[PDB]
Number of protein chains: 4
Amino acid sequence: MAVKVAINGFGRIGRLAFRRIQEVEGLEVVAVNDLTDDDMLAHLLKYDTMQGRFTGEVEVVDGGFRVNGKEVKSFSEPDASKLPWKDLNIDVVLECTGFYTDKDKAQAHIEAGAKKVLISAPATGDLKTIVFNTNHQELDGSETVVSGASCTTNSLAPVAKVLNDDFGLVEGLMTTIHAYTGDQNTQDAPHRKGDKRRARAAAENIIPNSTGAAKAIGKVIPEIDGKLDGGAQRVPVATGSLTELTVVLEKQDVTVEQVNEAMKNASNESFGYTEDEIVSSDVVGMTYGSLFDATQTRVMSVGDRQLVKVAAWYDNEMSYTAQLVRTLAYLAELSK
Amino acid sequence: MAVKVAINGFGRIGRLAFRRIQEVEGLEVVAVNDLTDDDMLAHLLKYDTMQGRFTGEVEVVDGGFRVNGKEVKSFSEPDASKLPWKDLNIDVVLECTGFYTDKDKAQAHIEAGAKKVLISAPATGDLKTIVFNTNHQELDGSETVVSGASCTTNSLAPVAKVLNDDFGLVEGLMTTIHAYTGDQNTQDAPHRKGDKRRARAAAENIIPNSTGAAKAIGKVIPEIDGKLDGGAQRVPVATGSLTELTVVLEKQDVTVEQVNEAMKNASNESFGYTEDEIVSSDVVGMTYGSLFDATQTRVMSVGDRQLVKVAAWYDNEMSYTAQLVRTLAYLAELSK
Amino acid sequence: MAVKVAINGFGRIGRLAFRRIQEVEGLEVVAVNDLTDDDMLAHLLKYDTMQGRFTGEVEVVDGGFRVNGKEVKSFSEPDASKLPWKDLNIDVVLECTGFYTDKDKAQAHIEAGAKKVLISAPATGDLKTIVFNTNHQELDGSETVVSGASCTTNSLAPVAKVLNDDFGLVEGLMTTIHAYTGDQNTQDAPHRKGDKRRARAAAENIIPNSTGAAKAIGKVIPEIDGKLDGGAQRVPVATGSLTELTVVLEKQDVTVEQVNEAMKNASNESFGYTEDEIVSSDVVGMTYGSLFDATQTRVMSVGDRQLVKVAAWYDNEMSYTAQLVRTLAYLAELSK
Amino acid sequence: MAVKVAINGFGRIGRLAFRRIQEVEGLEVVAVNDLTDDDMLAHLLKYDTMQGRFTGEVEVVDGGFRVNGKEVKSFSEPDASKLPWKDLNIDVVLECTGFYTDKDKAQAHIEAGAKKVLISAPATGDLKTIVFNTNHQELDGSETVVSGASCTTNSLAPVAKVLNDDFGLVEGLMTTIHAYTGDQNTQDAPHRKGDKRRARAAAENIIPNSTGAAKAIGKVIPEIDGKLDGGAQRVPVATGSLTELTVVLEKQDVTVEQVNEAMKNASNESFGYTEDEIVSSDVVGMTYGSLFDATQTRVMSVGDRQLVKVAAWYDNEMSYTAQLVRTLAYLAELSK
Ligand SMILES: NC(=O)c1ccc[n+]([C@@H]2O[C@H](COP(=O)([O-])OP(=O)(O)OC[C@H]3O[C@@H](n4cnc5c(N)ncnc54)[C@H](O)[C@@H]3O)[C@@H](O)[C@H]2O)c1
Ligand SMILES: NC(=O)c1ccc[n+]([C@@H]2O[C@H](COP(=O)([O-])OP(=O)(O)OC[C@H]3O[C@@H](n4cnc5c(N)ncnc54)[C@H](O)[C@@H]3O)[C@@H](O)[C@H]2O)c1
Ligand SMILES: NC(=O)c1ccc[n+]([C@@H]2O[C@H](COP(=O)([O-])OP(=O)(O)OC[C@H]3O[C@@H](n4cnc5c(N)ncnc54)[C@H](O)[C@@H]3O)[C@@H](O)[C@H]2O)c1
Ligand SMILES: NC(=O)c1ccc[n+]([C@@H]2O[C@H](COP(=O)([O-])OP(=O)(O)OC[C@H]3O[C@@H](n4cnc5c(N)ncnc54)[C@H](O)[C@@H]3O)[C@@H](O)[C@H]2O)c1
């Protein structure tokens with residue numbers, strides 16, 4: 001029998017993690033918690049605007065919903081500490097609500113009976129922040145709370161690591177041209193968090209916004225802590241994003257071909273490499289955490305001084321989710 | 001000195017009502033209530049994605065904000081019954097939160113000290129529902145709570161009235177191809193009201209939805225109560241909407257020219273008439289409650305049996321708001 | 001060996017017909033003609049914004065491109081009469097350029113050597129217009145030029161037939177809320193055809209437009225010729241469309257349940273039936289020609305007089321394409 | 001009497017240039033040329049998706065259209081060399097077709113009888129490239145063909161000049177997150193220029209693309225020739241754009257406040273300054289060629305090595321047009 005997973009917050013990441021977990025043996029979602037009725041949950045699992053119809057069968061049943069014959073218990077409890085995790089034998093909670101993004105707060109799940117908690121976002125507190133295939137080996141299995149970092153962090157980390165390992169990273173600035181997300185308002189309206197830019201119509205604007213991804217890349221790659229920073233422009237695509245990274249390197253006389261070859265060599269199931277002139281919708285549903293795009297590599301040289309820019313695609317939904325589920329699996333396998 | 005208006009809910013309609021009130025003498029907004037800080041409020045008044053920069057000067061001051069030298073007191077009180085309306089001499093509350101859409105609930109403003117309440121939506125309970133220039137003369141000045149109807153009701157009313165007055169309305173069905181609004185989710189997510197369609201990405205879908213507009217047109221035009229019904233398709237424009245009305249008329253041998261001439265004759269500052277082949281973005285900001293579009297008139301005749309279809313544009317924002325503020329002005333003038 | 005297909009115009013419908021043909025045994029595309037280089041053709045086959053990555057392998061070769069090991073000859077010839085159809089043994093041309101939508105013009109392919117021509121649109125001239133599973137049996141195999149009708153015609157036909165067969169169709173009007181297409185301008189600009197509405201920014205507007213679908217439904221269902229008419233509102237989704245049909249029926253005391261059951265009974269691989277509260281993106285990629293949506297049925301009754309409204313979803317792209325390919329297959333099978 | 005202007009290509013820039021010219025005394029548009037009928041031209045002048053209704057009156061007359069009582073002659077001649085510029089006394093052609101972007105080609109207008117040509121784009125050949133208020137004083141009045149550079153170049157120039165003048169520009173890389181434009185396809189289709197990216201659905205994608213803006217900034221600012229490079233991401237807003245510039249400076253220990261103060265001091269009617277948290281739709285219609293946005297300034301410092309990033313907004317339409325008309329006015333004034 002599988003590792004028993006409970007998803008807290010059946011949102012974009014929660015539901016896609018659910019879908020992704022269907023295709024990973026030894027992981028089962030036995031429970032889902034949100035703030036809504038079961039008809040809504042089943043409906044949002046079946047139908048997904050950007051990610052497509054769920055392929056299996058979804059049925060509403062007493063106390064939850066059944067997916068391909070398998071019963072998922074569901075709950076409507078805003079306070080995680082009151083969830084029946086001890087009774088259900090939860091091995092790991094995928095904390096995907098956006099409201100427990102901190103070690104202390106996530107501990108609610110451990111009190112409620114979960115053995116571990118993996119947060120679908122950056123989190124404050126004394127915990128590890130993990131981008132799979134960049135630093136997942138920093139896990140030893142004894143962690144009770146882990147962060148899977150952010151989508152952007154997952155797109156950035158393998159890129160920054162190659163730049164650092166192969167060229168020496170001096171410093172850099174990043175912009176992610178990022179799809180709009182649920183914390184953005186549909187029409188211009190007050191924003192819960194006081195952000196005057198997330199306050200504006202999501203799908204009608206280029207919207208500058210913050211992110212920690214680059215500032216907190218040091219949590220994932222300690223040897224470059226403090227060397228990156230940058231922000232985001234939220235733009236009107238519902239999913240699919242691009243990280244542009246502009247860097248100063250230690251190596252001199254760096255060429256486009258050298259940067260690209262180095263990226264290619266470091267490719268794996270988390271870090272994709274393409275030379276095709278693709279655009280954002282081509283990466284919707286992709287399971288790479290980061291797709292390095294060699295067509296966008298630039299090297300500006302003035303005398304002995306070089307700036308190097310690179311760009312990596314990610315589906316800020318599915319790319320992140322696939323990374324999150326890998327980390328989940330690995331976290332489980334090490335714990336047993 | 002002016003009629004003293006308080007806007008409850010500085011939302012899309014609230015803020016646009018504020019802007020529209022700036023250009024109507026004898027009306028002042030002296031107070032605004034919402035659920036946010038003053039920086040947000042001032043910012044959302046200044047900048048508006050679809051409706052353009054606010055032309056005057058907006059400044060944050062102690063206890064509110066100043067618009068062109070005029071002080072607006074602001075509040076952060078989700079329970080209307082606790083607002084200082086008595087102390088401020090509120091003559092009318094523009095109820096624009098979407099949460100007091102019922103005579104009894106809106107009564108909280110009366111208890112708080114407001115003389116009158118006008119609700120920016122259809123509302124249940126023993127009150128009048130008013131589309132300016134279609135039934136505003138049903139007001140006598142003694143009403144304490146009034147509904148300004150919906151945007152769709154305001155687009156539909158003058159059209160249905162002409163159809164009825166001039167041709168006899170037997171029955172009809174309506175569809176409004178309607179811009180998305182703030183009650184719709186940015187990304188597929190749980191919907192507060194359990195509506196599986198309003199739950200979906202607002203700007204990425206054709207989304208079928210309900211409305212009362214047609215079913216409750218009887219509140220505005222009693223002589224055609226129960227003769228209309230229909231729904232909405234929410235589509236990805238951030239504002240600007242079209243109402244398509246398909247009717248069976250008692251008059252025989254009706255022609256396109258007849259329908260069109262009849263609409264033109266009935267035109268005023270609430271009901272515009274056009275023969276130009278416009279599209280939705282051409283009516284953004286317009287102050288007609290309803291723009292009859294003659295180019296879309298159709299008459300299908302099979303023997304003696306005719307179906308007649310017409311279409312009317314409205315800016316679900318500014319068109320409704322202009323109607324609302326006319327009704328507010330009139331309600332005030334009759335009260336004195 | 002398969003029926004030998006040439007696709008003229010590797011556009012939206014051309015490429016999707018290509019994809020669809022890959023999964024239908026006894027049909028092969030041996031030739032493609034457009035107005036561009038092979039790199040472009042291959043690229044647009046591989047990547048598709050709304051329809052997803054092509055699953056197989058696509059490679060540019062000398063004189064064309066190779067798909068999963070199979071060679072496709074390609075051409076760049078604007079005058080179809082000059083195509084090497086005789087030399088290539090073309091059994092059927094999928095005419096998908098939008099520029100040969102007439103029997104006489106399409107004859108260019110017969111002169112160039114193709115045995116038959118099937119047009120991806122309504123076409124003038126002495127030829128048959130075919131919606132698969134509604135009137136495809138009107139084909140005997142001796143036709144040299146055939147039209148596959150339009151996307152709208154395919155969504156409307158099975159619906160209209162069931163209304164007529166089961167209830168008696170007196171008359172009706174139709175609106176399709178339709179995704180924007182390639183003959184719509186990106187930004188407001190002159191339009192090649194003089195259409196002041198198709199001239200406007202496709203993805204920023206609700207745009208009223210014509211269609212023949214309903215006026216020429218008589219070509220597909222002769223027994224209701226002249227009884228339907230209507231138009232379109234083009235809206236900003238890149239694909240996925242909805243047909244609303246409002247009708248007068250002969251049968252009295254018709255209920256929603258009756259209309260819905262009658263539609264359900266008529267369902268097949270061309271005509272789907274759903275009771276789920278889906279939205280346009282849920283039909284992207286679907287292969288039904290028409291998805292009847294029971295949640296949108298309405299019956300308006302005033303005394304003895306009834307209006308009945310129904311709505312059917314279609315992917316104006318894939319739904320039409322799947323229909324087109326079925327008709328192509330059938331046309332081939334009857335010819336041999 | 002005014003400088004007699006003829007607009008070649010009544011497109012986005014052409015029509016907006018027309019509108020802008022209505023509010024600049026001593027400039028008249030007496031003639032317009034495009035590839036379409038007068039009804040379309042007049043319609044597209046009246047109605048504008050992003051830029052709003054034309055305020056004055058537009059009327060179709062014999063041989064052109066009348067704007068506020070003033071006759072504009074119109075033509076339908078793809079070959080500029082055949083235009084009746086001698087007969088009409090054209091002082092300056094605003095070359096806005098996108099098809100004459102080269103000194104030699106634009107010379108067709110001089111042969112046709114125009115005294116001068118100003119091109120609404122970067123242009124090859126022996127001519128000056130002008131960004132108003134950055135290098136317009138490089139004009140002496142004897143030029144017959146001039147380029148007004150690109151929208152991006154206009155947003156970047158005043159920024160780059162300040163960085164250079166005040167800090168010493170070593171090198172930099174730029175990204176413009178740019179609104180989609182008319183040479184982008186509506187749906188994925190072959191692209192006239194073989195660009196596999198401009199080939200994609202303009203409003204559904206983040207689309208990487210080239211620009212010369214930065215590489216040819218050296219035409220406008222010769223003292224920094226060859227020190228900048230960069231590209232674009234076309235995203236789904238219909239207008240309004242942001243230029244991010246990441247730079248290495250000679251001055252050490254630069255702060256955010258220094259960069260911002262430096263930008264503020266250089267502000268004028270071409271180069272605006274804001275500290276407001278605006279978004280793209282807030283700059284639609286603005287007449288600054290560049291709006292420097294202080295909220296986005298970043299300085300990354302690792303020991304003694306700094307990267308400085310800044311961003312300036314521009315309405316790629318109206319910002320560019322306003323700059324183009326300023327350069328037109330000035331070019332005329334010096335010529336007389
Ligand atoms: N959308 C993305 O690109 C993306 C990518 C990576 C990481 N993330 C992170 O994942 C988290 C969620 O993001 P999302 O886009 O899935 O958001 P979402 O809003 O789609 O989903 C959050 C869900 O949590 C539910 N919820 C809220 N409070 C709850 C409570 N206390 N108890 C139970 N359920 C509750 C909501 O009802 C909602 O369904 C955030 O921290 C976010 O930053 C998002
Ligand atoms: N938007 C339209 O096109 C449209 C048209 C006509 C009528 N309406 C109606 O107007 C009302 C508001 O619409 P909107 O589009 O402006 O929505 P919105 O979300 O912009 O406005 C809601 C505003 O009210 C505030 N609010 C919510 N609860 C509150 C509380 N109890 N106390 C104080 N403030 C509170 C919110 O913070 C927000 O500012 C709804 O009834 C809606 O149906 C909307
Ligand atoms: N939803 C839809 O877009 C859809 C659905 C049903 C039917 N149709 C019809 O099918 C046809 C094609 O539709 P589409 O959207 O795929 O077209 P499209 O705009 O994508 O382009 C069709 C292709 O024809 C090519 N072509 C090849 N030879 C040509 C020549 N001789 N002249 C002109 N073009 C040539 C063009 O380059 C283009 O790639 C049209 O008749 C259309 O109305 C489209
Ligand atoms: N943001 C912008 O759209 C923008 C900004 C700066 C510069 N520009 C540049 O200005 C130019 C115009 O751009 P646009 O956006 O207005 O393009 P557009 O397609 O909107 O307008 C081009 C117009 O020229 C017409 N035309 C008239 N005579 C022609 C002929 N002889 N041959 C070919 N076409 C003819 C076309 O019908 C069309 O209306 C291009 O160089 C473009 O790069 C565009």
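We count from 1, first residue shown onward.
This deposition comes from X-ray crystallography, 2.5 Å.
From the backbone N, Cα and C atoms, a Cβ is placed for every residue, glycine too.
What Swiss-Prot annotates here:
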- B:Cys151: active site, nucleophile (ACT_SITE)
- B:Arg12, B:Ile13, B:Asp34, B:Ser120, B:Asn316: NAD(+) binding site (BINDING)
- B:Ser150, B:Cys151, B:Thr152, B:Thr181, B:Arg198, B:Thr211, B:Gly212, B:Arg234: D-glyceraldehyde 3-phosphate binding site (BINDING)
- B:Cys151 to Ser: Loss of dehydrogenase activity (MUTAGEN)
- B:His178 to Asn: Loss of dehydrogenase activity (MUTAGEN)
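Shown here: features listed in Swiss-Prot, placed on the structure.
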| residue | record | Cβ contacts under 8 Å, 6 or more apart |
| --- | --- | --- |
| B:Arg12 | NAD(+) binding site | B:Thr181, B:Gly182, B:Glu317 |
| B:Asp34 | NAD(+) binding site | B:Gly9, B:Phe10, B:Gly11, B:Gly14, B:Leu41, B:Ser74, B:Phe75, B:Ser76 |
| B:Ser120 | NAD(+) binding site | B:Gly9, B:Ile13, B:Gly14, B:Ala17, B:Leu94, B:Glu95, B:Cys96, B:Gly148, B:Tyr320, B:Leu324 |
| B:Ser150 | D-glyceraldehyde 3-phosphate binding site | B:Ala121, B:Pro122, B:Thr211, B:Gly212, B:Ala213, B:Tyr320 |
| B:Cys151 | mutagenesis position | B:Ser241, B:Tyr314, B:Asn316, B:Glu317, B:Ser319, B:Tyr320 |
| B:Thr152 | D-glyceraldehyde 3-phosphate binding site | B:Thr176, B:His178, B:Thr211, B:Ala213, B:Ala214, B:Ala232, B:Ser241, B:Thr243, B:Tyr314, B:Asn316 |
| B:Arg198 | D-glyceraldehyde 3-phosphate binding site | B:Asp183, B:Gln184, B:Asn185, B:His191, B:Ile207, B:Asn209, B:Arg234 |
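Those residues of the chain, other than B:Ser150, B:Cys151, B:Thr152, B:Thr181, B:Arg198, B:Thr211, B:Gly212, B:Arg234, with a C-beta within 8 angstroms of the mean position of the D-glyceraldehyde 3-phosphate site C-beta atoms are B:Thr176, B:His178, B:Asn209, B:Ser210, B:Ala213, B:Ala232, B:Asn316. Proximity of the recorded positions B:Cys151, B:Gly212, B:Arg234 to ligand 2, judged by a Cβ distance under 6 angstroms to any of its atoms, singles out B:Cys151 in sequence order. Listed recorded positions (B:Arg12, B:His178, B:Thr181, B:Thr211, B:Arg234, B:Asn316) with a CB under 8 Å from any chain A CB: B:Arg12, B:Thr181. Each of the binding-site residues B:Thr181, B:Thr211, B:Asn316 was scored by the number of other CB atoms within 10 Å of its CB, and the largest score is that of B:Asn316. All chains included, 16 other C-beta atoms sit within 10 angstroms of the C-beta of B:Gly212 (D-glyceraldehyde 3-phosphate binding site). Between the two most distant C-alpha atoms of the annotated D-glyceraldehyde 3-phosphate binders (B:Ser150, B:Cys151, B:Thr152, B:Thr181, B:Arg198, B:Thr211, B:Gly212, B:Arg234) there are 18 Å.
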